[PDB]
There are 2 protein chains.
Amino acid sequence: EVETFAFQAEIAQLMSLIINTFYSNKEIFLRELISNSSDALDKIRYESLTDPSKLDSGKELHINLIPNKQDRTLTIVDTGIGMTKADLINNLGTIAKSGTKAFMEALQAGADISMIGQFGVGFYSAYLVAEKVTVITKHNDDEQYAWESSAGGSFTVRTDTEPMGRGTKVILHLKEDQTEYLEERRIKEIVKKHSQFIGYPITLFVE
Amino acid sequence: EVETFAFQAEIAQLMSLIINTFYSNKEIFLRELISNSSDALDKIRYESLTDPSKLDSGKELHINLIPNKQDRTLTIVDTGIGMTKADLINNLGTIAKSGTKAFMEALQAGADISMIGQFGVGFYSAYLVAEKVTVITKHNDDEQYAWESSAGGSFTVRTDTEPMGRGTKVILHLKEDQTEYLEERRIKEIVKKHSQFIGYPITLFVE
Ligand SMILES: Cc1nc(N)nc2c1CSCC2
Ligand SMILES: Cc1nc(N)nc2c1CSCC2
C-alpha cells in the first residue's frame, strides 16, 4: 500500500521556490541535513538520560554520509530519534507552514536562501540538488516508513520492508548536473566548511 | 520547600568557564536566550498541530523582553513549551553534559564563546552578564516551578506561587557593571543585530 498526499500549499510553494530560484550556493543543503541529524541525535540522547531503554534500538549516536556514483545518490544517515508515520506526514516533524512564512518574510527583508535553516525548514533545501528525495525512518514508537517526493505538489508514504533499528536516512537522488556532491573531496570540503563542530562523529563512506 | 541540587561537574566547569574567561562580546547572551525561547515556541506549536488543546494554556506565541532598572533585571519571557520539574533539574532540558564536551573540544579547535549555542548550552551564556539567574517555568504537564542559581556549583528548585499559564521566564539579575543591557537602545541594537529574523513577535517593554 502506497498512500499519496498533497503537500500543504505553503510547503509546495516553498519547494517550488527552492527549485526554481537562481542560487549558486547549493552546498548549504548538506549543512542543513547534518544539522537536522544533529538535532535528532540530541533528542534521543536527551530522552535516554531519563530512560536508557530508549537506546535499546541502538546505542551508537552518529551520522554517516554515503555517496554512490552508480545510483547517483548521496545518503545522510543518523541514529537520531527518527520519525513516526504521523511525523512524516506532518511535514517530517517540522513547523513547515509557519516556518515557510517567517522564511518568506525574511527573504523580503533581505534574507538569503542559506538562512532557510533558521526557520525550521532546512530539510527542503535537499531540493537544491536532488530531483527526488527518499526518507527512510524508524522511531522507537512506530514501524519503519519510507517517505518520498519529487516535488510537484505530492509525496508518498509506505511501510518500508532493510531494518535500521532507529533513525533516519535521507536519500538524495541528485540532479544530473549536481554529481559533484558525490565526490569525496567536495564532500570533505563542505563538511569542514559548514559542519566542523557538530557533536557526533561524521563518517564519510568511500566507494 | 526549597530543594538544593549540585550541578553536574561538567556543567559547573562550563559555568565557571563562562564566568571567568575574558571575553568582551557579552551581548550574545540575548541572542542565545531568544533562540531558546524560539525553539520552545516551535515545540508547543508543533504539538498543537495535532492536539490544539495543548494551547488551552494560552494561544499567543510570543517573546517579551522586560528591563527593570530598579531591580537591575532583564527578563526574557516566552509562551513556549515550558519545562517540567524533571526538565529543570536535568539541566533545563538541555543535553548539557555532552554539549559541554563538544563545546570544549570546539574551543580547542579554535571555536569562540559566541558559538556556545551550536552545542545546546547557550542558556548558560546568561552568566556572561548575570550574577544570578532565576527561571520561572510552566509546562502543560506539571506545576509552575522556580529554578535559581548564582553559580558556585549549586541550584535550587521550588514550586512557584504569579501564574503564567504556559512558558518560561528567564530573569537575569545583572552584574553591576552590565547595566547597559537595561537600556532600550542597547537592547534594540542587539535584537536587530542578532535576532532580526526570529519567527515570533519580540516586544521590548518600556519603563
Ligand atoms: C527526526 C528527524 N531526523 C532527521 N534526520 N531529519 C528530520 C527530522 C524531523 S525534523 C526535520 C527533518
Ligand atoms: C523549554 C525551554 N524554554 C526556554 N525559554 N529555555 C530553555 C528551555 C529548555 S531548553 C534550554 C533552556
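By Swiss-Prot numbering, chain A shows 16-176, 178-223, in order.
Recorded method for this deposit: X-ray crystallography, 1.9 Å.
Just so you know, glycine gets a Cβ as well, placed from its N, Cα and C.
Residues near A:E47 (mutagenesis position) in space but far in sequence (CB under 8 A, at least 6 apart, same chain), listed by position: A:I131, A:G132, A:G137, A:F138, A:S140, A:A141. A mutagenesis experiment is reported in Swiss-Prot for this position, A:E47 to A, and the note states: Strong ATP-binding. Strong interaction with HSF1, HIF1A, ERBB2, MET, KEAP1 and RHOBTB2. No effect on interaction with TSC1.
Here the residue is the original one, but Swiss-Prot notes a mutagenesis experiment at this spot, A:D93 to A: Impaired ATP-binding. Strong interaction with HIF1A, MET, KEAP1 and RHOBTB2. Loss of interaction with HSF1 and ERBB2. Los of interaction with TSC1. Taking the Cβ of A:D93 (mutagenesis position) as reference, residues of its chain lying under 8 Å away and at least six apart in sequence are, in sequence order, A:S52, A:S53, A:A55, A:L56, A:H77, A:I78, A:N79, A:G183, A:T184, A:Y216. Under DSSP, A:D93 (mutagenesis position) is assigned to a strand (E or B) in the three-state scheme.
Among the mutagenesis experiments that Swiss-Prot reports, A:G97 to D is described with the note: Abolishes ATPase activity. All protein chains considered, the CB of A:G97 (mutagenesis position) has 28 other CB atoms within 10 Å.
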